[PDB]
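Student: Handing you this structure, nothing more for now.
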Amino acid sequence: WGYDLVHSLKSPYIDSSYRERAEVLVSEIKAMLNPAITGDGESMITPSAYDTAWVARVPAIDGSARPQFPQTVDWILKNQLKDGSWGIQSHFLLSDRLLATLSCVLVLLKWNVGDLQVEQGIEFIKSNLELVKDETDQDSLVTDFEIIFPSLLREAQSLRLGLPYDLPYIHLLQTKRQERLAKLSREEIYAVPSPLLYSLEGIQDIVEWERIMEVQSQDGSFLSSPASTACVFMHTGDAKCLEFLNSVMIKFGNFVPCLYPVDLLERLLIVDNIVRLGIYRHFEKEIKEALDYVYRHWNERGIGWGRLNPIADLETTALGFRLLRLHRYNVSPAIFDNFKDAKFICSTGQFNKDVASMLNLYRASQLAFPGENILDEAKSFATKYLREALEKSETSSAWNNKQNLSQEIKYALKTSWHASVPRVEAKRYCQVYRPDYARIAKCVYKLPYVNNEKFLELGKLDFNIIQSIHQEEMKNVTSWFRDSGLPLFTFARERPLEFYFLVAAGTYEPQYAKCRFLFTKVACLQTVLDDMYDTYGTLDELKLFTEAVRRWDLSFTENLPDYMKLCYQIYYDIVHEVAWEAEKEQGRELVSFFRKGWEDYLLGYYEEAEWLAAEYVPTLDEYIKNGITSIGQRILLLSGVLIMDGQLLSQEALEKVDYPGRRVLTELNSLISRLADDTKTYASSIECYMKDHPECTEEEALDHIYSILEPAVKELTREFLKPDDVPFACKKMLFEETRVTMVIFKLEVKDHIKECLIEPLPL
Ligand SMILES: [Cl-]
């Protein structure tokens, strides 16, 4: 590192024009999202050729021999792909094409039209069916393919279409249909809404249409599926079914999607992606509007992808729980009881949906507050589920490989939400986010409001702008450092950038330059004080230094060794500079408060020094007591949090996050830092406990230190997210410093500096 490999950086994105471009992107994104969150253009989703064909089957309600929705037939006739299939051209999935194409072929035949589209579709189905040698070739399956396709193929067979009904793969599908059906409770279908309502068109022989209405959605759909609803309508003539088909046609014009609406899931996927790309600070108003709406529909029974689903959806529910809690809404994890039996279920529907559900459960579980056992249990289950998912052949299908599913899953399992570097996570996500991401349900589909070029464009640009601003700040940091006198203390390693990284990688916003700078000065001072108290420097010297600390008198340093006279002078300057800035920002007297903090820190350290000089091993209690004040995280954290531009902290408000002796944010951070440090390194908490408990072994002692950490981490999360009248930026600054610390204590300190501060994203 050093002055050199820093003043050599040429921050290209520092120019005001880049930030101005970012603001145009922000404004375009707001305009793009408006219909989805405040307008009526919600649920923007691509066509389903398959569902459109089912809707096209509905005969005119006036009894004439034509479709009730002739525009759907027109759509079908006009949207066949070059290869004779129907579907999304950008993404080829066999089961999707197969299903949609046969669906379209059969409806064209019904109305005796599109004779040429029909012979091209048949050719495609027959051609592609013969490329499948075994199962490992079938690729990822759209929802309920094994059930629907054989029965569609039986329909074709009665019409005597030139399809290869005898292929082994076909027989295997019937076998798989028979095995899913065997385990189906038929009586339950009519009483309790289930996932099979999404595909009634595939089990027409089984369903008693006269009893199926008790489980119809309030909007008249069957589990939000147009195909499935169309089918029920053709058997029952039920008016609410028709109203639902009408509302979807009115909305889309001449086609239908495979799910409607998707108002809850879509809103949550937009927020999720904005948050993960690191660009959330530009969209506070939109995120609130999105989540407020989700919250309105949040209920004890969970939520589906749409607000009128008669059953909850784990994917949407787990995603909603996490985002809502993350944004300080009051949500209870008892919500996850809805997905239990007797323990959890899942692993029932189509693969990608199941994996997505467990990924979201895994992530949601990490946001646990104290005493939320159900979340510890959810984590356990999701982990096992996902570990097992990697061992499955489906995970390596051509489709999932194209999207790097296994990578995503592995990354999720090795990634702790608490032990994460926020700037680094955003940078990585900018590298994984796909503007043209395709999802799977009854057919392949996209949500353009969630996955688009603009998100990524802003994601990359905003990241680079922020980073270049930090590069300039690092120039000031290293210039200050070298004229500060601190490099003269050769018994201590120079780490100015490592400390800058610690605050900047979480508290990155441009307005908090001063907070980052002062935090960095204080951490630089501290590393020298640390090495002085525990390594360099005798007890008698330290007793003198500690006395001068009590005596805030520069003139008193005459009694100190030379190296200490200088140390005191630099220390005294830094303390009062921080204090002056804090008084400036806060409008209150704070020099007394800071002096009190520094003396507790350094008196705590002298005590540790005495213990060492005496080969004294404290009890665990007195070690903890001493260690959380002696580690000096508290005075370091105050040196940043009290100088955040525009963030006002009265004494009362400050006491809610900083109060020695209480389990508030600064105390928990101190505690977590001390103990996470001992557990990484291993005069420690381990050895203290083993003195306290002569019979206990080492691994017992360690496990006990973890038994102290895990609850502390949960308390930290609650204190952070808790609604209160403390400026959230302050609370977030304390929390993020803890998270970056937790990353540090789980040669790569430098690798993180490179990724985060040095190298830009390619544009
Ligand atoms: Cl994709």
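Chain A is numbered as in Swiss-Prot; the shown residues are, in order, 35-376, 379-718, 728-791, 801-817.
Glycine is treated like the rest: Cβ placed from N, Cα and C.
Below, the features straight out of Swiss-Prot:
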type: BINDING; residues: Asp566, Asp570; note: Mg(2+) 1 binding site
type: BINDING; residues: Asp566, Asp570; note: Mg(2+) 2 binding site
type: MUTAGEN; residues: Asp570 to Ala; note: Abolishes catalytic activity
type: MUTAGEN; residues: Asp713 to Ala; note: Abolishes catalytic activity
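Let's see these features in context: how buried, what's close, how far.
Tutor: Within the same chain, residues at least 6 positions away in sequence whose Cβ sits under 8 Å from that of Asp570 (mutagenesis position) are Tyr641, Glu644, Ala645, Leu648.
Cβ neighbour count for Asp713 (mutagenesis position): 17 (other Cβ atoms within 10 Å of its Cβ, all protein chains included).
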Student: Give the distance between the Cα atoms of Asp566 (Mg(2+) 1 binding site) and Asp713 (mutagenesis position), rounded to the nearest whole Å.
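Tutor: Rounded to a whole number, the Cα-Cα distance is 14 Å.
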Student: What is the straight-line CA distance, in whole angstrom, from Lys791 to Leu801 across the 9 unmodelled residues?
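Tutor: Taking the Cα of each end residue, the distance is 13 Å.
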Student: Please compute the Cα distance from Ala376 to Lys379 in Å; 2 residues between them have no coordinates.
Tutor: 6
Student: Gap of 9 residues, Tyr718 to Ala728: Cα distance in Å, to the nearest whole number?
Tutor: 10
Student: Let me check the 10 A CB neighbour count of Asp566 (Mg(2+) 1 binding site). How many other CB atoms are there?
Tutor: 15
